[PDB]
Amino acid sequence: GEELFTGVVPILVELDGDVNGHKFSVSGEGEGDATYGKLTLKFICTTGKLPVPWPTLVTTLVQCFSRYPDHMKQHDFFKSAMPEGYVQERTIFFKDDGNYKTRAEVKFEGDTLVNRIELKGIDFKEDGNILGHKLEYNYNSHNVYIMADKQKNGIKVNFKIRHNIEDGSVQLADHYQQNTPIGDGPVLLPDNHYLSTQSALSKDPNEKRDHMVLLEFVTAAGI
């Protein structure tokens, strides 16, 4: 799996979502360079105005691009599952608000790494921080904890994202995640470790569509 990530790989992201009845689609394109744990992508809401804040979608919209230090390479489940890919499922609970449930398949289609996602959000408050668009357009650094799930030949991952709200407070989004390989081939099951992430969101001055440009760095640590 590792050999497929030694250079710059193009990425395509396609998401179909329904949050409280509001249906939307997002498409993104960019490139990933796992040697530096770097991702540069531009996402566009192809159905009009996004009904939820863009920051709430970052974690859903390719951890195989994380940089794993040489001494930890035998712990990189993500790249070990390629090119056949892996299924990535999550429930994301927004504190004092609704939850997203997501199911995604991440795999290569030719030499393009593709992330195809289905997202369903329910129980959001119409006046809450999410449907009421009260989140700032920025993003914090977080640690993402990984454990092997030997029973399913996959991994379980959990972390908490802190979204800044415009009145200065914080909206917590607890993430529970499971990844399992698509192939029947072997994968690497890791010892407990974590990924350190940092993300910068920006806008394209020439773009009129509802969009988000994202620059992210992720490196594995803990061993």
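By the numbers in Swiss-Prot, the shown part of chain A spans 4-64, 68-229.
Cβ atoms here come from the backbone N, Cα and C positions, even for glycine.
All protein chains shown were included, and the count of other CB atoms within 10 Å of the CB of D103 (mutagenesis position) stands at 18. Secondary structure at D103 (mutagenesis position), taken from DSSP and collapsed to helix, strand or coil, is coil. Under its mutagenesis entries, Swiss-Prot includes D103 to E with the note: In mut1.27; shifts fluorescence lifetime from 3.03 to 2.85 ns; when associated with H-145.
In the three-state DSSP assignment, the secondary structure recorded for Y145 (mutagenesis position) is coil. Cβ neighbours within 10 Å of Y145 (mutagenesis position), excluding its own Cβ and spanning all shown chains: 22. Recorded in Swiss-Prot as a mutagenesis result, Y145 to C carries the remark: In mut1.9; shifts fluorescence lifetime from 3.03 to 2.74 ns.
One mutagenesis experiment catalogued in Swiss-Prot, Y145 to A, is accompanied by this note: In Cerulean; leads to improved quantum yield, a higher extinction coefficient and is 2.5-fold brighter than ECFP; when associated with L-64; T-65; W-66; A-72; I-146; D-148; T-153 and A-163.
Here the Cβ of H148 (mutagenesis position) has 18 other Cβ atoms within 10 Å, regardless of which shown protein chain they belong to. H148 to D appears in Swiss-Prot as a mutagenesis experiment; the accompanying note says: In Cerulean; leads to improved quantum yield, a higher extinction coefficient and is 2.5-fold brighter than ECFP; when associated with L-64; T-65; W-66; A-72; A-145; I-146; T-153 and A-163.
Cβ neighbour count for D155 (mutagenesis position): 16 (other Cβ atoms within 10 Å of its Cβ, all protein chains included). For the mutagenesis result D155 to V, the note given in Swiss-Prot is In EBFP2.0; shifts the excitation and emission spectra to shorter wavelengths and increases quantum yields compared to BFP; when associated with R-30; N-39; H-66; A-72; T-105; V-128; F-145; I-150; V-171; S-198; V-206 and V-224.
Under DSSP, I167 (mutagenesis position) is assigned to a strand (E or B) in the three-state scheme. Around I167 (mutagenesis position), the C-beta neighbours below 8 angstroms that are at least 6 residues distant in the chain are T62, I98, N146, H148, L178, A179, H181. Among the mutagenesis results in Swiss-Prot, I167 to T has the note: In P11; increases fluorescence at 475 nm excitation and at warmer temperatures such as 37 degrees Celsius. In Esmerald; leads to brighter fluorescence; when associated with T-65; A-72; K-149 and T-153. In VisGreen; leads to brighter fluorescence; when associated with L-64; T-65; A-72 and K-149. The residue drawn here is the original one.
Using a 10 Å radius centred on the Cβ of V193 (mutagenesis position) and all shown protein chains, the other Cβ atoms total 23. The mutagenesis experiment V193 to A is recorded by Swiss-Prot, whose note states: In mut1.5; shifts fluorescence lifetime from 3.03 to 2.72 ns; when associated with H-145.
Per Swiss-Prot, mutagenesis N198 to I is noted as: In mut2.1; shifts fluorescence lifetime from 3.03 to 2.50 ns; when associated with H-145 and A-176. Counting only same-chain residues at least 6 apart in sequence, those with a Cβ under 8 Å from the Cβ of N198 (mutagenesis position) are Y151, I152, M153, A154, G228.
Under its mutagenesis entries, Swiss-Prot includes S202 to F with the note: In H9; increases fluorescence at 395 nm excitation; when associated with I-203. Long-range Cβ proximity for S202 (mutagenesis position), meaning a same-chain Cβ under 8 A and a gap of 6 or more residues, is found for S147, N149, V224, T225, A226, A227.
Listed in Swiss-Prot is the mutagenesis experiment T203 to H, W or F, annotated as follows: Results in significantly red-shifted excitation and emission maxima. Long-range neighbours of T203 (mutagenesis position) (same chain, six or more residues apart, CB within less than 8 Å of its CB): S147, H148, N149, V150, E222, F223, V224.
A sphere of 10 angstroms centred on the C-beta of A206 (mutagenesis position) encloses 11 other C-beta atoms. While the structure shown retains the original residue, Swiss-Prot records the mutagenesis experiment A206 to K with this note: Abolishes the tendency to dimerize and leads to monomeric fluorescent proteins.
While the structure shown retains the original residue, Swiss-Prot records the mutagenesis experiment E222 to G with this note: Suppresses the 399 nm excitation peak, leaving only the longer wavelength peak at 475 nm. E222 (mutagenesis position) has a Cβ environment of 21 other Cβ atoms inside 10 Å.
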Whole-number Å value for how far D155 (mutagenesis position) lies from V193 (mutagenesis position) (Cα to Cα):
12
Spatial separation of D155 (mutagenesis position) from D103 (mutagenesis position) - C-alpha basis, Å:
29
In angstrom units, rounded to an integer, how far apart are the Cα atoms of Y145 (mutagenesis position) and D155 (mutagenesis position)?
29
